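Chemist: To start, I am sharing the structure in question, which I have written as structure tokens.
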Amino acid sequence: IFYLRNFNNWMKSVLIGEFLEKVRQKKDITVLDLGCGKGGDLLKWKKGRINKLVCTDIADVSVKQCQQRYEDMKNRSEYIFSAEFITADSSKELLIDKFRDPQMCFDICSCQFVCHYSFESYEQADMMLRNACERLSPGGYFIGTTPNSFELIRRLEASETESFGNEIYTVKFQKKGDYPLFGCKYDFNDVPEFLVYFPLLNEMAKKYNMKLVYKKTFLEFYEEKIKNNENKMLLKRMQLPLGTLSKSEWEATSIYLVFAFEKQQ
Ligand SMILES: Nc1ncnc2c1ncn2[C@@H]1O[C@H](C[C@H](N)CC[C@H](N)C(=O)O)[C@@H](O)[C@H]1O
């Protein structure tokens, strides 16, 4: 369990940091962490020296864990951002209606391992994308990590059943051979997720004046980003390709992709 979560932390680290550098090339960094969980990315924002962060999640128990983690860091002379915490279903509720400041603006929306939950339906996928995008400033960024639908199906079609995996993970599709845009249900060991067809996410984000910066598979992102010595030293410290992970860990990790979109002027 540890090694993978750690590789995923490194992934989000390198992803978050590139877009904070990109952000800062244009003269008070305000960030929306959408589906923030227990606050696994609070330190990344702290290290990035953002000034404001809104943390929101469907699970109140996790948001309260996020809030306590934050109070702990704050309680323990060094700079920390101010933070707003909201328990909401971002696929059914409108965050503009929840913020203290409805007309608040964000420089980044980070959406890490969350989007696949909103694709239960069109209304939900579109709502979570509005929430992510409508308040980004011109030039601001929508960044995330979600399973690559191409790799799920590849592995589905190779399989003798509706299931596949190794000792680390299991995928179990509800149905096989049928891939609707919305509602394409699978299990991933433990909640139900829904297939995210990336061409459809890309297209759908044009409604909120967003152009794709890049989509990379995890393996592609890994091998490009290891070439930066600073990203590589970070991996060194925090810890198919040969080393860094096992065969089985690359197998689990290689399911995912990384994306970045930009609000246009
Ligand atoms: N409709 C929704 N709105 C907001 N959060 C959701 C929704 N559906 C699932 N989630 C949350 O999204 C998160 C899924 C992620 N696996 C947690 C990842 C967390 N951002 C991290 O990178 O550590 C969980 O916290 C779920 O509670």
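Numbering, chain A: per Swiss-Prot, residues 169-195, 198-246, 249-361, 367-416, 451-476 in sequence.
The deposited model was determined using X-ray crystallography, 2.4 Å.
Heads up, the Cβ atoms here are built off N, Cα and C, so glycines get one too.
Annotated mRNA binding site per Swiss-Prot: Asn176, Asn177, in sequence order, evidence recorded as sequence analysis. The S-adenosyl-L-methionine binding site feature in Swiss-Prot is assigned to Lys180, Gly205, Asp227, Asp261, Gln284, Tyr289; the stated evidence is experimental evidence. Among the mutagenesis results in Swiss-Prot, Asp203 to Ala has the note: Loss of activity. The residue drawn here is the original one. For the published mutagenesis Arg239 to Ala, Swiss-Prot gives the following note: Loss of activity. Under its mutagenesis annotations, Swiss-Prot gives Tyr289 to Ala the following note: Loss of activity. Looking at Swiss-Prot, you'll find the mutagenesis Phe291 to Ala noted as follows: Strongly impairs enzyme activity. Record note (Swiss-Prot) on the mutagenesis of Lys393 to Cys: Loss of methyltransferase activity in presence or absence of RAMAC; when associated with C-178; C-398 and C-417. Partially restored RAMAC-mediated methyltransferase activity under reducing conditions; when associated with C-178; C-398 and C-417. Quoting Swiss-Prot on the mutagenesis of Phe398 to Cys: Loss of methyltransferase activity in presence or absence of RAMAC; when associated with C-178; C-393 and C-417. Partially restored RAMAC-mediated methyltransferase activity under reducing conditions; when associated with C-178; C-393 and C-417. Experimental mutagenesis is annotated in Swiss-Prot for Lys409 to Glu, with the remark: Decreased S-adenosyl-L-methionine binding and methyltransferase activity in absence of RAMAC; when associated with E-413. Decreased interaction with RAMAC; when associated with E-413. The annotation that Swiss-Prot gives for the mutagenesis experiment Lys413 to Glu reads: Decreased S-adenosyl-L-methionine binding and methyltransferase activity in absence of RAMAC; when associated with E-409. Decreased interaction with RAMAC; when associated with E-409. Swiss-Prot gives this note for the published mutagenesis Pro452 to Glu: Increased S-adenosyl-L-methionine binding and methyltransferase activity in absence of RAMAC; when associated with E-450. No change in interaction with RAMAC; when associated with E-450.
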Chemist: Is any of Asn176, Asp203, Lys393, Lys409, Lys413, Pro452 (recorded positions) within Cβ reach of ligand 1, i.e. under 6 A, and which?
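Modeler: By the Cβ criterion, which requires under 6 Å to ligand 1, there are no hits.
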Chemist: Please identify, among the recorded positions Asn177, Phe291, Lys393, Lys413, the one with the smallest Cα-Cα distance to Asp227 (S-adenosyl-L-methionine binding site).
Modeler: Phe291
Chemist: Please list, in sequence order, the residues in the chain of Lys409 (mutagenesis position) that are at least six apart in sequence and whose C-beta is under 8 Å away from its C-beta.
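Modeler: Within the chain, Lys409 (mutagenesis position) has Cβ neighbours under 8 Å at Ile403.
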Chemist: So of all those recorded positions, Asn177, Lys180, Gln284, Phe398, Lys413, which one's Cα sits nearest to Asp203 (mutagenesis position)?
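Modeler: Its closest listed neighbour, by Cα, is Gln284.
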Chemist: Given the recorded positions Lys180, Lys393, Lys413, which one's Cβ is surrounded by the fewest other Cβ atoms within 10 Å?
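Modeler: With the recorded positions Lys180, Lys393, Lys413, fewest surrounding Cβ atoms within 10 Å: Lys413.
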Chemist: Note the 34 unmodelled residues between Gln416 and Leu451, then tell me the distance between their CA atoms, whole Å.
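Modeler: Flanking Cα atoms: 18 Å.
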Chemist: When a 10 Å sphere is centred on the Cβ of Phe291 (mutagenesis position), how many other Cβ atoms does it contain?
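Modeler: Step by step: centre on the Cβ of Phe291 (mutagenesis position), count other Cβ atoms within 10 Å, giving 27.
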Chemist: Near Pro452 (mutagenesis position) in space, meaning Cα within 10 angstroms, which of the recorded positions do we find among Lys180, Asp261, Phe398?
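Modeler: So the list is empty; none.
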Chemist: Which residues of the same chain, at least 6 positions away in sequence, have a Cβ lying under 8 Å from the Cβ of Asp261 (S-adenosyl-L-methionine binding site)?
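Modeler: Listed in sequence order, they are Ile228.
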Chemist: If one measures from the C-alpha of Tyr289 (mutagenesis position) to the C-alpha of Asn176 (mRNA binding site), what distance in angstrom results, rounded to a whole number?
Modeler: 18
Chemist: Roughly how big, as a whole number of Å, is the Cα gap between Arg246 and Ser249 that 2 unmodelled residues would have to close?
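Modeler: Flanking Cα atoms, separation 9 Å.
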Chemist: Spatially, which candidate from the recorded positions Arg239, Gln284, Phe398, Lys413 is nearest to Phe291 (mutagenesis position), comparing Cα atoms?
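Modeler: Result: the closest of the recorded positions to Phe291 (mutagenesis position) is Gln284.
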Chemist: Using only C-alpha positions, which one of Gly205, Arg239, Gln284, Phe398, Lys413 is spatially nearest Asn177 (mRNA binding site)? These are the recorded positions in the record.
Modeler: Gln284
